[PDB]
Structure formats: structure tokens, C-alpha cells
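First the structure, in the form of C-alpha cells, and then the observations on it.
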Amino acid sequence: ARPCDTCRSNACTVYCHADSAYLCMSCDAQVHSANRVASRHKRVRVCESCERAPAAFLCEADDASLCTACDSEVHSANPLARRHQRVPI
Ligand SMILES: [Zn+2]
Ligand SMILES: [Zn+2]
Ligand SMILES: [Zn+2]
Ligand SMILES: [Zn+2]
């Protein structure tokens, strides 16, 4: 999986595109609270499946946010899984 890029000790939970880095939540809240410009970064969640990527879709049934690839892969497996209605972040 992926370690947090500010502190390499935790695992990343979020992705900031502007900073182009994947963070854990304490780093996330630290880094973008520092100033009013970091404050206006917009940050999306890392995939809860692969953990190495940013999430394109949310699923309520899977209660998860996943990459395009992993979103497609989770709901590829079953007609059952395919029927899940996913929505973008
Ligand atoms: Zn961290
Ligand atoms: Zn940022
Ligand atoms: Zn994924
Ligand atoms: Zn689903």
C-alpha cells in the first residue's frame, strides 16, 4: 500500500492534486490549515480498496470510494456487484 507523503509513517487516506501528494488525515489537516491558500486546496479520498490511488466513485452499498479501475473491478465480478449504483466524488 502507500505511505503518507508528509509523514512517511502512516498510510494515506486522502489525495491532494495541487500538492500532488497522498496524505494521512493528520497531515492533511496540518498542511492545509497552515495558511489561507493551503486552506483552499480541494482534496479527494484515496481508494479504500487499492490504497494507492485517488477515488473516482462512491458506493453506498459497498460503503466505499474507489478508483475508476478498482471501481470497475469490484463490480465486474458479479451480476450482483454490477447492479450496485455508484456515483462520482
Ligand atoms: Zn501522515
Ligand atoms: Zn493541498
Ligand atoms: Zn482502487
Ligand atoms: Zn458497489
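The numbers used for chain A are those of Swiss-Prot, and the residues that appear cover 17-105, in sequence.
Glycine residues also receive a Cβ, built from the backbone N, Cα and C atoms like all the rest.
Annotation comment: Swiss-Prot describes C20, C23, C43, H48 as Zn(2+) 1 binding site. Among the sequence features in Swiss-Prot, the mutagenesis site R59 to H is noted as follows: In co-2; late-flowering under long day condition. Taken from Swiss-Prot, the feature Zn(2+) 2 binding site covers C63, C66, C86, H91, and the record attributes it to sequence analysis.
Of the recorded residues, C20 (Zn(2+) 1 binding site) and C63 (Zn(2+) 2 binding site) place their C-alpha atoms 14 Å from one another. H91 (Zn(2+) 2 binding site) falls outside any helix or strand according to DSSP and counts as coil.
Compared over the binding-site residues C20, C23, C43, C63, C86, the count of CB atoms lying within 10 A of a residue's CB peaks at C63. Considering only the recorded positions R59, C66, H91, no residue lies within 10 A of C23 (Zn(2+) 1 binding site) on a C-alpha to C-alpha basis. Counting only the Cα atoms, the space from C86 (Zn(2+) 2 binding site) to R59 (mutagenesis position) is about 19 angstrom.
Among the recorded positions listed (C20, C43, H48, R59, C63, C66), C63, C66 have a CB atom closer than 6 Å to some atom of ligand 3, in sequence order. Taking the C-alpha positions, the distance from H48 (Zn(2+) 1 binding site) to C63 (Zn(2+) 2 binding site) comes to 21 Å. Take the Cα of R59 (mutagenesis position) and measure to each of the binding-site residues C43, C66, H91: the nearest one is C43. With respect to ligand 1, the binding-site residues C20, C23, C43, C86, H91 contribute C20, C23, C43 as residues with a C-beta closer than 6 angstroms to one of its atoms, given in sequence order. For the pair formed by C43 (Zn(2+) 1 binding site) and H91 (Zn(2+) 2 binding site), distance between Cα atoms is given as 32 Å, rounded to the nearest Å. Each of the recorded positions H48, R59, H91 was scored by other CB atoms within 10 A of its CB, and the lowest score goes to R59.
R59 (mutagenesis position) falls within a strand when secondary structure is assigned with DSSP.
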